[PDB]
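Visitor: Below you'll find the structure I mean.
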Amino acid sequence: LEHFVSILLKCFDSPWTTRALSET
Amino acid sequence: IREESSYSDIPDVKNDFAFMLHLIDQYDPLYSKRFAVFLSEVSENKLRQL
Amino acid sequence: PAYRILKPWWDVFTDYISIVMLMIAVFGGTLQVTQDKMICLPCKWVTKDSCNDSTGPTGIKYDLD
Amino acid sequence: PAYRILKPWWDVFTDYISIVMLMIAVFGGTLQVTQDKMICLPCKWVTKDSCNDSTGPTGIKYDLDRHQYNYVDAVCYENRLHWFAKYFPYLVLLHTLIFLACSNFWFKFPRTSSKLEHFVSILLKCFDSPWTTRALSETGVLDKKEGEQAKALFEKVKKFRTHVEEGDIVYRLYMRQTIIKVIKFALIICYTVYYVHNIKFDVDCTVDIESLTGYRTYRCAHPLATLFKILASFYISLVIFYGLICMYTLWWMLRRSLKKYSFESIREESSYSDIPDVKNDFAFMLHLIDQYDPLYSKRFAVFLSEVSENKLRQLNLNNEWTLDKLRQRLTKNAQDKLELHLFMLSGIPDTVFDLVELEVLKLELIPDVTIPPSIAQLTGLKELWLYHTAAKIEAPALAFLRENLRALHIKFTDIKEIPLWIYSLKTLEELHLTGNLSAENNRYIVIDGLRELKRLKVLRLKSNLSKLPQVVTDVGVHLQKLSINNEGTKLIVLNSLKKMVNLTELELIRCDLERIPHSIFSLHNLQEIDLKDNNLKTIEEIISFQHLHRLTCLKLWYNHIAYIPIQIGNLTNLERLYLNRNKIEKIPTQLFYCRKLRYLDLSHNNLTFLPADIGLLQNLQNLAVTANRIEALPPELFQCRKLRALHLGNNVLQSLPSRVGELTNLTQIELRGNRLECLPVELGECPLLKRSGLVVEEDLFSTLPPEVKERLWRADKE
Amino acid sequence: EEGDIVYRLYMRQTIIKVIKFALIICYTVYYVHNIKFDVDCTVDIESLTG
């Protein structure tokens, strides 16, 4: 669980995501 | 999400990693959406190109 | 801290209900401990292991310590 | 963490009042627990189930044991004493708990908690941004990092707005919460006030146990009644105060109608009008933050405006393009002029204007442009091209351009893309307009102001014009070249063209004229004429061109001309004659009185042979007769000693004469597209020819001597 | 520059403290002497004790 949530928060906090979502 | 955002090449999830996603969905779907991007191989290909 | 995300709403309600239950538990417990009384008296006339229930009035004397 | 900002003042009062209520609740509870006494005695003489109330005095003797008093105490306490006096503090405690639950529910409920924490996180990281205080301060040069921070922040705000706009869950729950608090208030006031008077110090109780004691009635006393009475009064007072606060909150919320945030005050004050109003579930938050502190609303509002975003785009654009990168992107064009071509950007980078060598600027499909003063740095600017780009400008840059510009090109859809200031210019030498110059019932209003452009030497118009404008012929005092490409729309000339005495070159292109007008003969300075696409079949009128002594170039391609009139021999000053792509059947010999001709193009006509009189062009240098069916060349062709190029490819030549050896200055020759088997060796006799210049099929080329090919190899690299 | 709220509240606060001070001094000193060790009380219950 702690490993999972660590992955999840660092994915949400990642900078590439907002670009990847903005491209649509 | 794969129909909406047009990242079709993500398989369905198997046991013990789906359940976690259901829970996070019950809390907030947004984290599921933000997490779903990395599963796609198109993401890896595009980042390689970039 | 971070495990807030895991808990769904129903787990939260269960938690607070458990707190309330524990509260009343502790209260009843200490209340029992601090006074633990029962008050008994005898019954002079008996009918089938029960009370017959049969110049001003006067108090009754049982002659007990 | 920092949810203090969310809570309004009334919420604060509710919180602390709840703490006080809980305090008195706990106190009354522990007091009840730690002593729980009532003191009973019997009553000897009874009258109507009550006491008759009828040598020193003496004490009364009841003959009871100490424990029996406790028994009767418990009995009269259980039965006849009233329940409210027993269970007051417990009830109060319960009520306080359920108040607090209603208070903190919408924080602890996750579906809304996520939206709230996400919202406040965005708000605090927006408030802490530096560009916000700059943008508000405005009412230079910036870091690459913070620019990207701001851009990412904008898009975050946008997706967040899109995400919150639909929900409308928080408002509903807060509504339900307030309503619950109010109805519960009313209920507790009701029964509390109804039952409070029942508390009493003294109580008479008749319990009906004779066997155990032998007494009927009892009189009893309850010491704590007074204290609970005052606590209850104090309690209901606090509760009243609480409920009045809640009622005020309710009235405010239902009156104000918060689903739409009006927002008008800041946009009127700070003059940022292009912000829409807000819809449900994102307006409510702003109302709350307004109740806390109006400043955060203003600090947050800036990102909603698109003007702020456009300005930020301009700033990143000025930040990004470095000078060294632009220098390598520049181009030196065909006229040895340094040019830059840009298209489809958000504006003009300010770094452009430090490229001091620039001479031509081109702007294509860029919206809302304003020319900055730094354009005064481009001391060598000569041309500006504005393709579908309206441009504002202020006086300093305007004056610089008035004094330092030679040409202006405009491509436009309609008047809105025409800068009004162009007619206040004074040094312009060329104007080029692409688009319809007219509007309904307003013909040529767009160009009425041309009269102020007193130095224009060339005007070209491609505007689908029905007539020649009066203003053109009015400006014809100094104009030297006028060119109209009408794309087959019929042009009306009507006697105005005769004023243009200074005209030296005229092109009336694709005007469906069908006959050369006679006004042209008064234009005694004409040097060149082009009559593209006028369906010309006979050109006899050229006889009166004999008075145009500098006429050197006549361009009559793609017409239906059947023959060349004989009077061409009187045009002795001709240097260029193009009659290609026509229906010409023969060549008059009189053409060869034009002994100063250099260029003659008769390709794509119906010529079978070349007359011997071609030997008379003593000044001929280049010649194309391409794509006719000429079988062989006359010998007299080689009397033209000055030939340098002969384009004869894609004909049906069967042999190439040896006398090609005599063409000393030949560097380019077409023989391709023939059914030749070999080539004549005498092609090697041409000194200035190179392998790249001998334009022929490779298999035919191979037939030449190896020595020639070696000399061609030497010739190339030398 | 426009507000002038803090001064008003601090003013009202001080005034409330002072008037409340005066009131408590008043009734406290007026009633303090009434506390005593010994008391005589006539309650009028003959029936219960005589």
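Residue numbering for chain D follows Swiss-Prot; the residues present correspond to positions 15-68, 92-176, 230-808, in that order.
Per deposition record, electron microscopy, 4.2 Å.
Positions of Cβ are set from backbone N, Cα and C atoms, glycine also.
Feature table excerpt (Swiss-Prot):
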{"type": "MUTAGEN", "residues": "D:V40 to D", "note": "Abolishes activity in hypotonic solution"}
{"type": "MUTAGEN", "residues": "D:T44 to D", "note": "Abolishes activity in hypotonic solution"}
{"type": "MUTAGEN", "residues": "D:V47 to D", "note": "Abolishes activity in hypotonic solution"}
{"type": "MUTAGEN", "residues": "D:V47 to K or N", "note": "Impairs activity in hypotonic solution"}
{"type": "MUTAGEN", "residues": "D:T48 to W, Y, K or N", "note": "Impairs activity in hypotonic solution"}
{"type": "MUTAGEN", "residues": "D:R103 to A", "note": "No effect on anion channel activity. Impairs channel selectivity, so that the channel is also permeable to Na(+) ions"}
Visitor: Tell me the Cα distance separating D:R103 (mutagenesis position) from D:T48 (mutagenesis position), rounded to the nearest angstrom.
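Guide: Cα of D:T48 (mutagenesis position) to Cα of D:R103 (mutagenesis position) measures 21 Å after rounding.
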Visitor: Could you check the mutagenesis positions D:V40, D:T44, D:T48 and tell me which sit with their Cβ under 8 Å of a chain E Cβ?
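Guide: Qualifying residues, whose Cβ lies under 8 Å from chain E: none.
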Visitor: Using DSSP and three states only, what is D:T44 (mutagenesis position)?
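Guide: SS state of D:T44 (mutagenesis position) = helix.
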Visitor: Nearest to D:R103 (mutagenesis position) by Cα distance: which of the mutagenesis positions D:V40, D:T44, D:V47 is it?
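Guide: Sorting the mutagenesis positions by distance from D:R103 (mutagenesis position), the top entry is D:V47.
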Visitor: With every protein chain in view, how many other Cβ atoms are within 10 Å of the Cβ of D:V47 (mutagenesis position)?
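Guide: By my count, 14.
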Visitor: Take the C-alpha atoms of D:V47 (mutagenesis position) and D:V40 (mutagenesis position) and report the distance between them in angstrom, rounded.
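Guide: Answer for this pair: 11 Å between alpha carbons.
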Visitor: Hey, what's the Cβ neighbour count for D:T48 (mutagenesis position) at 10 Å?
Guide: 9
Visitor: Check each of the mutagenesis positions D:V40, D:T44, D:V47, D:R103 and report back the ones whose Cβ is under 8 Å from some Cβ of chain C.
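Guide: It is D:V47, listed by sequence.
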Visitor: Within the chain of D:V40 (mutagenesis position), which residues six or more apart in sequence place their C-beta under 8 angstroms from its C-beta?
Guide: D:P126, D:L130
